[PDB]
Amino acid sequence: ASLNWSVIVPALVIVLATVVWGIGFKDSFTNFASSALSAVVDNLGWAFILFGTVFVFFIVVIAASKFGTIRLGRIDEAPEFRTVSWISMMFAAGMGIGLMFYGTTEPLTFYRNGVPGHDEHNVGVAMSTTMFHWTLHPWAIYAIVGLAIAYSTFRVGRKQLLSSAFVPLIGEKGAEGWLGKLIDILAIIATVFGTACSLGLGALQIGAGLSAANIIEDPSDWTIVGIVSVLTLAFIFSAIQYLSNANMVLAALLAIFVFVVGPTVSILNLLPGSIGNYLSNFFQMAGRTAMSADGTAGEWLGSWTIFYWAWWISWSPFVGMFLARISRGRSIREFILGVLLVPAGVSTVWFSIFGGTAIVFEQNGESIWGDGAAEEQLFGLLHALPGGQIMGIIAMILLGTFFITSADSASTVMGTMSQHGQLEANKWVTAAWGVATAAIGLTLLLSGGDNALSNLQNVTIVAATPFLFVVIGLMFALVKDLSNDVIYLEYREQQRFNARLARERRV
Amino acid sequence: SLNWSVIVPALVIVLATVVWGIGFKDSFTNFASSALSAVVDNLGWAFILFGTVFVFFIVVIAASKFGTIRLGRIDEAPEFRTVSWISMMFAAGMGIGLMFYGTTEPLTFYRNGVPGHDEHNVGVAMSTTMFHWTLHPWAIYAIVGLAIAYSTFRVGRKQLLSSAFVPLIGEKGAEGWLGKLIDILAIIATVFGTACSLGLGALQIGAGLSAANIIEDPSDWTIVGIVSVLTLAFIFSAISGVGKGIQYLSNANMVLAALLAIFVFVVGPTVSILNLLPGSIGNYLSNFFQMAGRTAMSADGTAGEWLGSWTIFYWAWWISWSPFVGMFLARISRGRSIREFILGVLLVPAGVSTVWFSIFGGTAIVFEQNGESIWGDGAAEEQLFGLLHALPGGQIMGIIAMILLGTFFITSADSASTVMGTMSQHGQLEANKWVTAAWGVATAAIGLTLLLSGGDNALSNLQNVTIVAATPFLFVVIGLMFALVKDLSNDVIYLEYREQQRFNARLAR
Amino acid sequence: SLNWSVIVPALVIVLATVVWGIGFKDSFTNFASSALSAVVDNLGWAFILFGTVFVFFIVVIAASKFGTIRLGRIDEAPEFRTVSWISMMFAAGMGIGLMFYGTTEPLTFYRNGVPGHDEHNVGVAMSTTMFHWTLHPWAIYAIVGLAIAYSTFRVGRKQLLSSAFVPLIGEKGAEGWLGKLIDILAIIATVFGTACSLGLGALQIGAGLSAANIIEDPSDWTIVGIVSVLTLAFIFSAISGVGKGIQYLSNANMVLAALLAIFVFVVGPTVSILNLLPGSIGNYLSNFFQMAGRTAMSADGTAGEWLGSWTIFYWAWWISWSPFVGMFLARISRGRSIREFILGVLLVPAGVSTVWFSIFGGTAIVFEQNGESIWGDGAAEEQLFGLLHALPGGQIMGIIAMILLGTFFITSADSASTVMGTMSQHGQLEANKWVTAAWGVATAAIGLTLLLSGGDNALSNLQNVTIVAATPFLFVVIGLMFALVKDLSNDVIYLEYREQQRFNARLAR
Ligand SMILES: CCCCCCCCCCCCCCCCCC(=O)OC[C@H](COP(=O)([O-])OCC(O)COP(=O)([O-])OC[C@@H](COC(=O)CCCCCCCCCCCCCCCCC)OC(=O)CCCCCCCCCCCCCCCCC)OC(=O)CCCCCCCCCCCCCCCCC
Ligand SMILES: CCCCCCCCCCCCCCCCCC(=O)O[C@@H](COC(=O)CCCCCCCCCCCCCCC)COP(=O)(O)OC[C@H](O)CO
Ligand SMILES: CCCCCCCCCCCCO[C@@H]1O[C@H](CO)[C@@H](O[C@H]2O[C@H](CO)[C@@H](O)[C@H](O)[C@H]2O)[C@H](O)[C@H]1O
Ligand SMILES: CCCCCCCCCCCCO[C@@H]1O[C@H](CO)[C@@H](O)[C@H](O)[C@H]1O
Ligand SMILES: CCCCCCCCCCCCO[C@@H]1O[C@H](CO)[C@@H](O)[C@H](O)[C@H]1O
Ligand code: NA
Ligand code: NA
Ligand code: NA
């Protein structure tokens, strides 16, 4: 049995090529990234937008059908994790700097400028579209992949790999053929690029925060390299439930502080308004394409919606693998519902607090927009409240933990996929994957410079385009696998044997 | 016998309110206004959010596996015929809200508009009226009635609100201070809700008698006489015990309501009404979750006063009526599945309300459009008769409207006094006559005080007081949601199969 | 064993219509216009309300416990392959409506707008097209087909529309005057709904021939020739009934439709079509109840003309096609679950329609936006050919569209004639050849008289006559809902248990 180097060599060489290209040819690299972004958006925004909603419909249908009763493993099998631990490690493994970066910038921006098909200065629209971007589509994508891997690995006992879940469509040989290796390579590439995007955004935010805190006058690239090296040493020392709990506690502390000291009643007013507007406008936002607003929503979608849909598909491999790991013995209905609704509620509360505070300030006359730097909005908001100077440090500690709870899980899963789904993989390969993620993030940030944000968005969309089709195909693979279950095999066989009525009619 | 520990606090608060209202009608009004402002500003979000959470919760309970549990033993058959059951359900749960706001509400929303929408929009008017009168209120009633029914029949506990919280607080908690507090809150909510209904009924009857020329001056003594008659009835009803007064008056209510609705339908713009019907339902389900999200931050944060006048007042009113309506619903729903109940309570009254508002609001809106407006001086109690006198043969339908105004009240305020006696006698099905009479007189008193104070308005005071009185019971209803979930999850049929999971969880480690 | 009592009433109505249309082309037009106005004004609410009630009803029936029943002997299996089954359902369910309104409808709504919305809105245009062509119509078909299938296979009753009403009127009623009336209404609706399609198809073929410049100028003789050809086919195709011509022609229909769709998709704005697709479904599902609640008094009360032209006409058209399409759907759905037939009928045709309207309406709208408008004179019968001639290699596609029109009509006309034969022969599967030929000739004659009358437009006359003829059958479908619920509830599997619950209720003391 040959070792799985056919999935290691291509990914390494591709990422090294990307690194050298981004270093030595910054202008050419940026031009190529922009051109690829334009092509991908123009030709596959429809695919992203359509299947974003098809995922949510598919997941609800699966949990409301006969398949919901199944359990992940042998019949009447019991779980191994407590419910509270299960959710605490669900939310903290599939989240990063997304909430901290776009907690304030997103609803405030949509309030100020508006969205296609709607006029500016509409709090309901701002909050509804934020909830759209952060509540049910993103976690439906994770639920589909996690459910597929959990079904493939526990009920059927296959190896813990993405290619395994495709066995019904392609067969065991196909799982071990070129197609399975291609799927694994695509998964690894998507993981690396998604995590690089997250690392870059988080580093930018930490740099802006340190600049605001007056520790540093101007954020230097050397500071970013130092931060990444510190993270490298930290995780290397590490190589988790404790860190997940710490993340939840720190996030709760910061949210509670802002809620108590900010406009409490306005936040609590925005809660029901946010949820109601979200479900009023759910399919009007899901049906938004480049042909809306007389064909003027292309740029907005490429900047906001398609970026998010590609971003959350980049993280689907390693988040889905983790969720499959931590969901042994749970029913399908319980997996799907925990995953889709607990993180959705957390995100709702987070965005309500921070977006509501920002919008209330913008209404009162005080402004935290400033120059419009998306990386300094959080710290501007905090410095607009008493005790912000001490909560900045808690925000920085949280930021750090949000990527260390995920990068830990990205590297572990990437090691797993490179060893035929072994529970533990080579430490050296894990270190190499961590270094690769760091290197990709750093080169993207440096190459982008002024346009670092846009460069990250373009690259993640390009890298995540291939895995959209993998996730689409995995829907059919999961359906076929669930249909062909031991419970219903005999019944469907009886119907198939009763298929002689067609022959009788032809007679 | 009688508790004597829930009665005394309740009577003390009622008498304090009465003396405050009569002795100092300016201080009372000022306090009511201040408390209303504070309550709205600090708990409108609670009212608005949980109004919708109730509907979601009850729909999920009906749709889930728990909707098969019968509200009796497993081999149980309903004791009431479906038509009689639903007739009593509607007659107990709807007082004078369809008569008072049948014409006023859609007409007001057409003329003035609604936050976040342009005026003179018939679809919006009808949709928001249906929002206020269809699903959200009967969802509250279904939750409370289901909790009490499950507590009393399937588990056999005492017929009280406290007994439904045994899952959360246990028997020692249901007999301690918390049980007494819940019973006192339930009694107070019932008294204040019924008093608000009594005040609105008295106002409407006075206006009607003015219109019909039976009495020239609607002075205070006329209102006292109206309340005295309205109390003598509804006290003889649950006292003489000469027969099935409750069922006979329920049937009379339904018959008179049908008669008046049919009259207006035939003599009014029939085709316009029938056009409104599908339009009303479509625009409702179109804007159902956009109205559920309307709050004090909507319309660029200027919708507070409108919500205080319309939505929060309604949500408090229906919450305050929840205790005794829920107890009655539990009473007449033995041996009915947890889904037949949750779908005969949600859907039948919602359809009746839809038809009622379609007919009356459509007639009013069509008259407004055609120039024969009936707004007059804007008195909410002078709309219906103003409408009725605008149709041929309507001069003799004022009397039927009054008879109907009365019957609606008598029927529900006889369901309320019976249940209050039951609560005050540790869950005795057949309450004491004297306790029933005392609660009826207390309700009448409170209604009279609320009406007399602030005579210039006489309507804002009712809304302020009912919101303030019903604020505490919102949390009781939410706790009822959790208690009901726990009690359904801990059924014997589910216990016998789920115990193995807990037993084997430790072994599997 | 011909009926001779259902045939004669239908024959005299058809002959009266033909004579009136031909010999008096002014009186017929005036009467049609007057009847259309009256019917719309007094029953638009009925059409609009029950359109959505049908969708809700069929969804509930598929979701409820009745979904598990099989439409055959217990533990029976389907007799037709799923792909062939669905191909036949789509090919018989619809004829020349996607070829006629594929381009005209979305383009018209994009240009002029719809009531309550501003013009030049792509989302609105697509959403309302989808509304007219996706869920409501196939819901009507599902209801009627399910009723007939359950009456015939599950209960072994006769294959008639009167038989499905046995639960409500009893066997003596099924052979009584009411059964005869229902059968006559079914035949009349079938004839007058198929004549509408024949007229539209002939008009479009004439326009296409004019566009191709095969004929110097169209004349009534060309229309008569086209109608005669389309009658010879569909009368020469039902004669044999042994060579399996219907399945082969259905497959040919699907193949040619796919070919034309693929050509337009590849050569037209592919990316814009693909952009519209998810946008279409989203906007449908957003404004699904906003459109369901659109009636004659929406948008300042000027939606009457638009509704009568578009939505009520569509509703009436599909209701008129319901008898024969439902009987055919029942015919080819033996031994399938109720849920599997209701999903197969509702969803696959809805998806095919969505894709069709995307590909064609999207191309038209994109051309409108670019300035290459295909509107021309505005005639609805040549928008498609203008569109095709606006694309490279669109000259052969003219001929392909013509053949597709022909096959479209033939596949449904054959089934209509066969079902009329079964109706006229007491539900015999194999009808007499002469009855089939006579009914085909009657359909052709009605189409011709409708087309000749009102020669200036010839389309408004078709719409008026279709609405008038399909009005009576709306109530037959509404009654079919109740009949179906009664027949499903009283099933053998449930009859053995609900008796216990009924007996226990009576002794509830
Ligand atoms: C004025 C207001 C009017 C409108 C009100 C509408 C709002 C809700 C009203 C209340 C409805 C409660 C329904 C709950 C289920 C009850 C039945 C049950 O136990 O079986 C369910 C079933 C359990 O399986 P089962 O045991 O096989 O069920 C059958 C039983 O065996 C038992 O079988 P049985 O033989 O005893 O038969 C019982 C019978 C009882 O059924 C009924 O009577 C329920 C009727 C519900 C439909 C609407 C109300 C109709 C009222 C009929 C009576 C009219 C009276 C007058 C009132 C109206 C006046 C105008 O049938 C059912 O069991 C009902 C099945 C429900 C199927 C789905 C219904 C939705 C249809 C949607 C059609 C439209 C499609 C396009 C949508 C486009 C969207 C953009 O579970 C499900 O399939 C789901 C149930 C829940 C469905 C509704 C959920 C809400 C709708 C979506 C809301 C939007 C948000 C969605 C996402 C969430 C986040 C936002
Ligand atoms: C989280 C809040 C912020 C929003 C975040 C995004 C999510 C938005 C949606 C939030 C609403 C969730 C509604 C509840 C979900 C279901 C929860 C659940 O577990 O409930 C039961 C799910 O039950 C259901 O059937 C769900 C029904 C949901 C109905 C929709 C909500 C009500 C809508 C009311 C308004 C209607 C009118 C509006 C029309 C426009 C579980 O039953 P079970 O399947 O475990 O039982 C076993 C049995 O075998 C089942 O047959
Ligand atoms: C824009 C306007 C919108 C208007 C919308 C109006 C919607 C109306 C939808 C009505 C749907 C009713 O569909 C419903 O189907 C279920 C299927 O089990 C039937 O269900 C019924 O079956 C039998 C009694 O007959 C019982 O065993 C069962 O408890 C009962 O619920 C109901 O008799 C029928 O009423
Ligand atoms: C404007 C017209 C009305 C539009 C309404 C849009 C509504 C969109 C959002 C749906 C959210 C569904 O959430 C799921 O519900 C399932 C039950 O259905 C649960 O099983 C599941 O757990 C839970 O996540
Ligand atoms: C505008 C604001 C709208 C807010 C909408 C929020 C909607 C919340 C809906 C909660 C529904 C709870 O349902 C129960 O859940 C239990 C736990 O899963 C089940 O055990 C039980 O069976 C079931 O009845
Ligand atoms: Na994390
Ligand atoms: Na009453
Ligand atoms: Na056809």
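Sequence positions for chain B are given in Swiss-Prot numbering; the residues included correspond to 57-565, in order.
Just so it is clear, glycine is given a Cβ too, placed from its N, Cα and C backbone atoms.
In the three-state DSSP classification, B:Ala147 (Na(+) 1 binding site) falls within a helix. Here Swiss-Prot flags B:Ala147, B:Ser306, B:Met310 as Na(+) 1 binding site, drawing on a curator's inference.
What Swiss-Prot lists as Na(+) 2 binding site is B:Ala148, B:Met150. For B:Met150 (Na(+) 2 binding site), the count of additional Cβ atoms within 10 Å of its Cβ stands at 24 [all protein chains shown].
The Cβ neighbour count for B:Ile375 (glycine betaine binding site), using a 10 Å radius and every protein chain shown, is 29. Under the heading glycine betaine binding site, Swiss-Prot lists B:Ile152, B:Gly153, B:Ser253, B:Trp373, B:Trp374, B:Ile375, B:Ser376, B:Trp377.
All protein chains included, B:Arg210 (mutagenesis position) registers 20 other Cβ atoms within 10 Å of its own Cβ. The note that Swiss-Prot attaches to the published mutagenesis B:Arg210 to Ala is: Nearly abolishes betaine transport.
Per Swiss-Prot, mutagenesis B:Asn309 to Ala is noted as: Decreases affinity for sodium ions. Under the DSSP three-state reduction, B:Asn309 (mutagenesis position) is assigned to helix.
For the published mutagenesis B:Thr351 to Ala, Swiss-Prot gives the following note: Mainly trimeric, but shows reduced activity at high osmolalities. Mainly monomeric, shows a decrease in activity and cannot be activated in response to increased osmolality; when associated with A-101. B:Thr351 (mutagenesis position) counts 29 other C-beta atoms within 10 Å of its own C-beta, drawing on all protein chains shown.
Record note (Swiss-Prot), mutagenesis B:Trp374 to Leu: No effect on betaine transport. The unchanged residue is displayed. In the three-state DSSP classification, B:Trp374 (mutagenesis position) falls within a helix. If you take the C-beta of B:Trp374 (mutagenesis position) and look for same-chain residues 6 or more apart in sequence within under 8 angstroms, you find B:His192, B:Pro193, B:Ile196, B:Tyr197.
For the mutagenesis experiment B:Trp377 to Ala, the note given by Swiss-Prot reads: Abolishes betaine transport.
Proximity of B:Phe384 (mutagenesis position) to non-local residues of its own chain (separation of 6 or more, Cβ distance below 8 Å) is seen for B:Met144, B:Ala148, B:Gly201, B:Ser471, B:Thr474, B:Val475, given in sequence order. What Swiss-Prot says about the mutagenesis result for B:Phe384 to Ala is this: Decreases betaine transport, but has no effect on affinity for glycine betaine.
The C-beta environment of B:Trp377 (mutagenesis position), restricted to residues of the same chain at least 6 apart in sequence and closer than 8 Å, consists of B:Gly149, B:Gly151, B:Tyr197, B:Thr246, B:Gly249, B:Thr250, B:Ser253. For the recorded Na(+) 1 site, residues B:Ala147, B:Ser306, B:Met310 set the reference point as the centre of their Cβ atoms, and the other residues of that chain within 8 Å of it by Cβ are B:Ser143, B:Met144, B:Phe146, B:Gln303, B:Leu305, B:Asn307, B:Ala308, B:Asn309, B:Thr467.
Within 10 Å of B:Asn309 (mutagenesis position), counting C-alpha to C-alpha distances, fall the following of the binding-site residues B:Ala147, B:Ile152, B:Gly153, B:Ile375: B:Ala147. Closest by Cα distance to B:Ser376 (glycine betaine binding site), from the recorded positions B:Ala147, B:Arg210, B:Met310, B:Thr351, is B:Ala147. Looking at the residues that bind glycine betaine per the record, B:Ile152, B:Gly153, B:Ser253, B:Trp373, B:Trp374, B:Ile375, B:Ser376, B:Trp377, the two CA atoms farthest apart are separated by 16 Å.
In sequence order, B:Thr351 are the recorded positions among B:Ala147, B:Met150, B:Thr351, B:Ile375 whose C-beta falls under 8 Å from a C-beta of chain A. A Cβ distance below 6 Å to any atom of ligand 7 is met, among the recorded positions B:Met150, B:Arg210, B:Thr351, B:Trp373, B:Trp374, by B:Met150. When other Cβ atoms within 10 Å of the Cβ of B:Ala147 (Na(+) 1 binding site) are tallied across all protein chains shown, the result is 26. Using Cα positions, the member of the recorded positions B:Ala147, B:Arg210, B:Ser306, B:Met310, B:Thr351 nearest to B:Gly153 (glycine betaine binding site) is identified as B:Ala147. Separation of the C-alpha atoms of B:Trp373 (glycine betaine binding site) and B:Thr351 (mutagenesis position): 18 Å, rounded to the nearest whole number. For B:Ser306 (Na(+) 1 binding site), the nearest neighbour among the recorded positions B:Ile152, B:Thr351, B:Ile375, judged by Cα separation, is B:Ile152. Of the recorded residues, B:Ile152 (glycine betaine binding site) and B:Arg210 (mutagenesis position) place their C-alpha atoms 33 Å from one another.
In this structure, the C-alpha atom of B:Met310 (Na(+) 1 binding site) lies 11 angstrom from that of B:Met150 (Na(+) 2 binding site).
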